[PDB]
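Inspection log for the structure reproduced underneath, given as structure tokens.
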Amino acid sequence: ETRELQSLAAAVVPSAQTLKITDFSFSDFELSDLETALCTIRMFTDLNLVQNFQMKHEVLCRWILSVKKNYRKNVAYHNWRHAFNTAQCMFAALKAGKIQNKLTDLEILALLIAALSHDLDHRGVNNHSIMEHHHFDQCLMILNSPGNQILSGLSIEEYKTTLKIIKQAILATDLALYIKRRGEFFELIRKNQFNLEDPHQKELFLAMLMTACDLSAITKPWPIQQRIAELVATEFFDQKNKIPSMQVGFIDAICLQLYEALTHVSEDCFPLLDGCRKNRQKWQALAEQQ
Ligand SMILES: CCCOc1ccc(NC(=O)CN2CCN(C)CC2)cc1-c1nc(CC)c(CC)c(=O)[nH]1
Ligand SMILES: [Mg+2]
Ligand SMILES: [Zn+2]
């Protein structure tokens, strides 16, 4: 054991309301690394994952520290904080968005692990789905490392089922796969044909839900979104006048239809769509000022 694992395993885990991780407007700028690790423990706990799958506390703590360490801090956006924010949005969509009741325990377990792991070992956008296969491979290696096996409490049937959902969920964060598959998702939604009891449409929904959380910074309050866009711009160009229009085009081409479709599935996910619309106004106003 290191000093980090000792102090994290011995610390008090505040409640979900104290940590504000149920809010879609959650922000991590004021949190330390230890504090984000505590938020992650609370996410597993309040989703009943520690209870239903008999996770040892020090194993989960070791797993979280392994995932965090296998992100690169020198990468401006695709780092541990992006993975942590993606998982927080997944938690909020499950809790506040009331999506948790539409899914099974194994699907929730896999979505949370996938959200935290979907960009492992990312080197930056400057440095198919070749990358997402590497991300899942990093996730699988951590899940099998000694002392980090948070899935040990599962039977082989549950374990094999969970690994497949994790793999599909991480591969789904490839925007090319999202663009190829979202046409079917919007077809069913606009035809009042969408049904989650269908295994094919359920897996499609899990893919869209991964992308919605992956891009959720675009939905944040304007002071926060402006800060995240600064990180994205740093990674895109360094590792300004055209950024406002680029964001508007990104919101129109990618984000708006997704968060509108997600609101159709769950009305309580509307805060994501509403924050995305407000950010489009702010960016469009700046684009016209150039
Ligand atoms: C802030 C600096 C500029 O960021 C961007 C610039 C351009 C694009 N365009 C596209 O991705 C694809 N375009 C192709 C041309 N099409 C007409 C429209 C769609 C996206 C971003 C962007 N990507 C992410 C995710 C990493 C985030 C984080 C949520 C973000 O905030 N902005
Ligand atoms: Mg990625
Ligand atoms: Zn990502």
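Numbers in chain A come straight from Swiss-Prot, and the residues shown are 536-662, 678-789, 810-860, in order.
The header says X-ray crystallography, 2.2 Å.
Quick reminder: no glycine exception, Cβ is built from N, Cα and C everywhere.
Per Swiss-Prot, the features are as follows:
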- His613: active site, proton donor (ACT_SITE)
- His617, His653, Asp654, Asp764: Zn(2+) binding site (BINDING)
- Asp654: Mg(2+) binding site (BINDING)
- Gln817: 3',5'-cyclic GMP binding site (BINDING)
- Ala767 to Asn: Changes substrate selectivity from cGMP-specific to dual cAMP and cGMP binding and hydrolysis; when associated with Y-775 and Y-853 (MUTAGEN)
- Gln775 to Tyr: Changes substrate selectivity from cGMP-specific to dual cAMP and cGMP binding and hydrolysis; when associated with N-767 and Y-853 (MUTAGEN)
- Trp853 to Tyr: Changes substrate selectivity from cGMP-specific to dual cAMP and cGMP binding and hydrolysis; when associated with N-767 and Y-775 (MUTAGEN)
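Of the chain residues outside the Zn(2+) site list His617, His653, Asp654, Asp764, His613, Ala618, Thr621, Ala650, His657, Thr723 have their Cβ within 8 Å of the site's Cβ mean position. Between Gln789 and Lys810, the deposited coordinates omit 20 residues, leaving a Cα-to-Cα distance of 15 Å across the break. Checking Cα-Cα distances from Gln817 (3',5'-cyclic GMP binding site) against the recorded positions (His617, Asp764, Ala767, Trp853) with a 10 Å cut-off leaves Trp853, in sequence order. Ranked by Cβ neighbours within 10 A across all protein chains shown, the recorded positions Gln775, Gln817 are led by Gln817. In sequence order, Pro814, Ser815, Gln817, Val818, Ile821 are the residues near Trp853 (mutagenesis position), counting only same-chain partners six or more apart with C-beta under 8 A. It is 16 Å from the Cα atom of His653 (Zn(2+) binding site) to that of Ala767 (mutagenesis position). Residue pair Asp764 (Zn(2+) binding site) / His613 (active site, proton donor) shows a Cα separation of 11 Å. Checking the recorded positions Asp654, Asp764, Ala767, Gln775, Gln817, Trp853 against ligand 3 with a 6 Å cutoff on the Cβ atom leaves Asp654, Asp764, in sequence order.
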